[PDB]
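**Q** Let me give you the structure first, and then I'll get to my questions.
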Number of protein chains: 2
Amino acid sequence: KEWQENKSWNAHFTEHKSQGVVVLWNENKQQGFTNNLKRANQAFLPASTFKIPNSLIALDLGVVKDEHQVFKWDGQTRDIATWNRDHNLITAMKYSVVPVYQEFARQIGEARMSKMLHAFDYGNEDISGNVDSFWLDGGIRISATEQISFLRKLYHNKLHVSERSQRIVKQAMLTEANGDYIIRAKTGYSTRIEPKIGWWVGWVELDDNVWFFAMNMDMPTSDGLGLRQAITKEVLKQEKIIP
Amino acid sequence: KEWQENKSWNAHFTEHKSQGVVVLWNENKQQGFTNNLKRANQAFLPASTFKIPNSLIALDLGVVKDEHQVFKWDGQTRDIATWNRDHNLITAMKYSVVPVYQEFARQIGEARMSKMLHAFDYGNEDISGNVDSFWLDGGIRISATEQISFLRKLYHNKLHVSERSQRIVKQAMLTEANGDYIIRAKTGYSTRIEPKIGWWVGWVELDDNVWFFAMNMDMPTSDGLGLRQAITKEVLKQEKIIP
Ligand SMILES: [Cl-]
């Protein structure tokens, strides 16, 4: 649980006229690195990163049966095109399809949702809002360092849900894989309360180690959204974690 | 019809100066495609493609605890540099580490191995030869279309082992992923009995379909190994399956 601040990464942000935080955790060595200890420990709305615990709970309670169950589009056209189609758990996570996840949350219900999040130690002690809204409207907050602590539990199958639920969600988090590395992760974009931010949280699997990461950054327009991944990958490259 | 022959792809073999087959299977439409209906049905030694059933059997019997268990290098240098290190199930499949897998076969034993392959309906189901080498220089043979038949059952969690064993092995088969597709697959190089061949078998996961593949090509020399993937992706691209 030992930490180093590297202000030198601030350059990856200033390059884009942005502000933000990257937090890395070396699993083998049990050491953390961040450009900004303060912001690393500040709590923000999780927006679509909340689909990770939402997925786990829906699977564990059998709200969702498996990763192939189809959730049919409701016929209402929303302004994100990829939402306007049938989804399973994999594609719902891939395209961050809020309406699907909102239906999951309703079936979970407020009482089980609250208890499972307490079991996960996820988020602030007193959450609030409606069950299908709280994770959007500002009823729950989490810091990049707290995202890492949660992801390390999931990695290790240590959360208070079945092993099966955790394996399925880790499959759903798969984002990139090559001969050098696998990334399992989830993006977020929080717009409903200031400051508007983007998220990318997850890990990098190597042959010999795993690097957990969580980043957030100011995101006043959707124009910068690609920086969530690019800035994280710049830091991974600089740190020789990926080529 | 159910099966369609597309000699068009033969051009990918000769443009890279070799010979072989590709079999594709459309899961949604239950349709098959190959450039050589004949060689598609021809049985060869599975070589390291046998790591898929071997892994499944090892996990299900508890010979292997999970994907993190470490198999320590014995300190003897072998031909392939990447073998000369510690491995877990994920790295052992990535690097095709025969020594690890032989140790599995010995602990499984001839009687359980034979029974399991009967229940998998795997190729000629014949394990005459060394229990720790039959897939390499022994009596077992399998066709590309029998590979696909087996791989379909694995995809659907319908092999006679636990769901957990199947999900772990499908994780271990992860070869490539991006915003376009996921490939789960395993390579094979058979050199001890003629004709020498290369395999690549697995599947391509898309948003709303899965394309199983099984391919084998002549490999008189280890210089063509790279072609196993290259010819398959050439075919995949031509069929508009991957960009
Ligand atoms: Cl996976």
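By Swiss-Prot numbering, chain B shows 23-265, in order.
Including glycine, each Cβ sits where the backbone N, Cα and C put it.
In case it's useful when we look at the structure, here is the feature table from Swiss-Prot:
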ACT_SITE  B:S70  active site, acyl-ester intermediate
BINDING   B:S70, B:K73, B:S118, B:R250  beta-lactam binding site
MUTAGEN   B:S70 to G  Increases thermal stability. Abolishes hydrolysis of cephalothin and decreases catalytic efficiency about 60-fold with respect to ampicillin
MUTAGEN   B:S70 to A  Does not alter thermal stability
MUTAGEN   B:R189 to A  No significant effect on catalytic efficiency with respect to ampicillin. Very little reduction in dimerization at neutral pH. Predominantly monomer at neutral pH; when associated with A-206. Slightly decreases thermal stability. Significantly decreases thermal stability; when associated with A-206
**Q** Rounded to a whole number, how many Å is the Cα of B:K73 (beta-lactam binding site) away from the Cα of B:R189 (mutagenesis position)?
**A** 15
**Q** Please work out which residue of B:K73, B:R189, B:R250 has the most C-beta neighbours within 10 angstroms of its C-beta, and give that one of the recorded positions.
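**A** Neighbour-count leader: B:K73.
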**Q** In terms of Cβ proximity below 8 Å, which recorded positions out of B:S70, B:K73, B:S118, B:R250 neighbour chain A?
**A** none
**Q** To the nearest whole angstrom, state the Cα distance for the pair B:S118 (beta-lactam binding site) and B:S70 (mutagenesis position).
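**A** Cα to Cα, B:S118 (beta-lactam binding site) and B:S70 (mutagenesis position) are separated by 6 Å.
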**Q** Please list residues from the chain of B:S70 (mutagenesis position) whose Cβ is under 8 angstroms from its Cβ, counting only those at least six apart in sequence.
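**A** Counting only residues 6 or more apart in sequence, the Cβ neighbours of B:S70 (mutagenesis position) under 8 Å are B:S118, B:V120, B:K208, B:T209, B:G210, B:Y211.
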**Q** Kindly assign B:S118 (beta-lactam binding site) to one of the three DSSP-derived states: helix, strand or coil.
**A** coil
